[PDB]
Amino acid sequence: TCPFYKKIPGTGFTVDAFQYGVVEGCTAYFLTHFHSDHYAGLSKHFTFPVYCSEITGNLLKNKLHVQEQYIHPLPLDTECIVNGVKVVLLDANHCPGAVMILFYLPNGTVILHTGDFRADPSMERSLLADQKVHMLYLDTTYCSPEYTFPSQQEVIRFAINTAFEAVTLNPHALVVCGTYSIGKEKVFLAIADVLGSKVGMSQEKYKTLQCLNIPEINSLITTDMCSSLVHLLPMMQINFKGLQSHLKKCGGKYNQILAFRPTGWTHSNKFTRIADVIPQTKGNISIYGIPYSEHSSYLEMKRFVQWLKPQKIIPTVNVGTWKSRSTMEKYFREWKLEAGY
Ligand code: NI
C-alpha cells in the first residue's frame, strides 16, 4: 500500500506512486523524473492523468508508450492550476526533466516536494524565495556528514584531462563510459567534445537521448560505433571481462581501453581528493570510478534547509530503518537549533 510520504495532504494528489495500483482518493498522479524506482508501474495501460515536465512527458510517450491523452506536461517556473490547486514545477538539478513541486493548498499551507535533487544556491533565487514553506518532503539520500563530494565542474575537469592525455599519448586507445539510466550525460558529452568525436551507443540509448531537448544533440551522439572513439555501454559491462570482450568486437581498431564508472559516492571520498583518484588496471584496460553525484552532499542539503526554514521535514529516502530515521531527525534538530528557526 502507498506510504504516507508519497501522499500530499488536503489534495487528491500522489507523488511518484505508480506501483501501488489504484490509490484510493487519488485524482492526479505526479511524476518528478524518469528513474525506475519512481516511475515503476507506468505503461500503455495507464488511464489516470499524469503530471510532469515536458522532458519526462517525452520519455513516457516514447519509451513506455503511455498514451498522449493521459500525459499532462507543465512548463517550468510557471503558476498552473491542477484540479483546483495552484502548483509550480522547479528545476531539481538532478537528471534531465527532473523537477521539485510546490503545492499551494486551499487552506494556506505551502508544501515543497524536492523529488530527487542536488541542492544549489541558485535555488535560493527561484520562486521559492517569494513565500514561506510549511512542509518539506526532502530527498535525504546522503543525509550524513561523511558524504562529501566535489563539484560536478571539478569531476568533469578531471575526466576531460584524463581522457585527452590518454588518447593523445595513444591514438589507438578507446574511451568507454557506463550508463544505466538517464542522468550524468555531461560525463560522456564533455569527453567526446575534447576528443573531437561523437558518442557511439545502441539504438535504444540513442532513442532515449533524443527525447531530452539537449541542444545540438544530433551533433554529439550517433549509432555508428565505427566512426566514434567514445562508446557508451551498460554499467554492468564496465569490468575487466566485459571490456576485454568489447575490445575484441572492435576488430583491431583499438589496443587499449580507458573506462569511466560515474558512481554516486564511494568511501575513497573520506580520505582522497579528486586530484588523487587512480584507476584499477589489468593489462591494457584501466577503470576509473569518479564521484559524479546528482544528489545533494550533506553540506549542500544542510545549507538548503537552513535557508528555507520549513516548519516540518518529511524524509523520502532511507526511511526503512529505525536507526536511519533517528539519525536524520537528530540532524534536522541540530540544523534548526544552529540557525534559530
Ligand atoms: Ni533519481
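Note that chain A carries Swiss-Prot numbering, so the residues on display, from first to last, are 700-1040.
Looks like X-ray crystallography, 1.5 Å, at least that's what the header says.
Backbone N, Cα and C define each Cβ position, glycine as well.
In Swiss-Prot this protein carries:
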- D838 to N: Impaired nuclear focus formation, reduced interaction with PIAS and increased sensitivity to cisplatin (MUTAGEN)
- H994 to A: Impaired nuclear focus formation, reduced interaction with PIAS and increased sensitivity to cisplatin (MUTAGEN)
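Every protein chain considered, the tally of other Cβ atoms within 10 Å of the Cβ of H994 (mutagenesis position) stands at 23. In this structure, the CA atom of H994 (mutagenesis position) is 8 Å away from the CA atom of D838 (mutagenesis position). In the three-state DSSP scheme, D838 (mutagenesis position) falls into the coil class.
Taking the Cβ of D838 (mutagenesis position) as centre and 10 Å as the limit, one finds 23 other Cβ atoms among all the protein chains shown.
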